[PDB]
Amino acid sequence: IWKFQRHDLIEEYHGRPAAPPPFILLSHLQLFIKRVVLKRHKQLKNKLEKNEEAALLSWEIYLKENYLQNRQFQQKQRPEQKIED
Amino acid sequence: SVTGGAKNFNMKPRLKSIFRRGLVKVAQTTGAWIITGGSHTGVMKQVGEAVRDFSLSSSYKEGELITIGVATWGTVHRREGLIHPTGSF
């Protein structure tokens, strides 16, 4: 539960700016005028390139069948299965 | 040396499974030389695909299953671009 709860503070502090609260106003004015005149970080969420993504999808979909074979192989080794056989 | 049907080839899925694991598994350990006809159609296409994805999935492993194709010079589509009189390096 602590390992689970580790994430959100890191999420906050990546979202939190780097100025101390005595000097967070310099960021505050810039963000307020930026949203007055006019987005997550790429290190947490990013639209990848489509051809890169296709290569990635083919890679993992290749690995899936490699998982499945050993999965059913070890699942054959339960003793109830040998009794049935 | 694998041989098969080129233009008019159809296969059940069970036959397809052996090409993915049986041919590649026995080629990759011994350091084989898969020699076949050089064509994009049929069985030679199946060997060509089933050896490619191994090289991607190898995760920067050393060595590649070397493959040599032999086809006739007559029945090539765009071979007029291939003839260079000097050394086409």
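Using Swiss-Prot numbers, chain B covers 172-260, in order.
So how was this one determined? The header says electron microscopy, 4.4 Å.
Quick reminder: no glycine exception, Cβ is built from N, Cα and C everywhere.
Quoted from Swiss-Prot for the published mutagenesis B:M215 to A: Abolishes lowering of temperature threshold for activation in response to reactive oxygen species. Abolishes channel activation in response to ADPR/Ca(2+). A sphere of 10 angstroms centred on the C-beta of B:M215 (mutagenesis position) encloses 22 other C-beta atoms. Classification of B:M215 (mutagenesis position) by DSSP places it within a helix.
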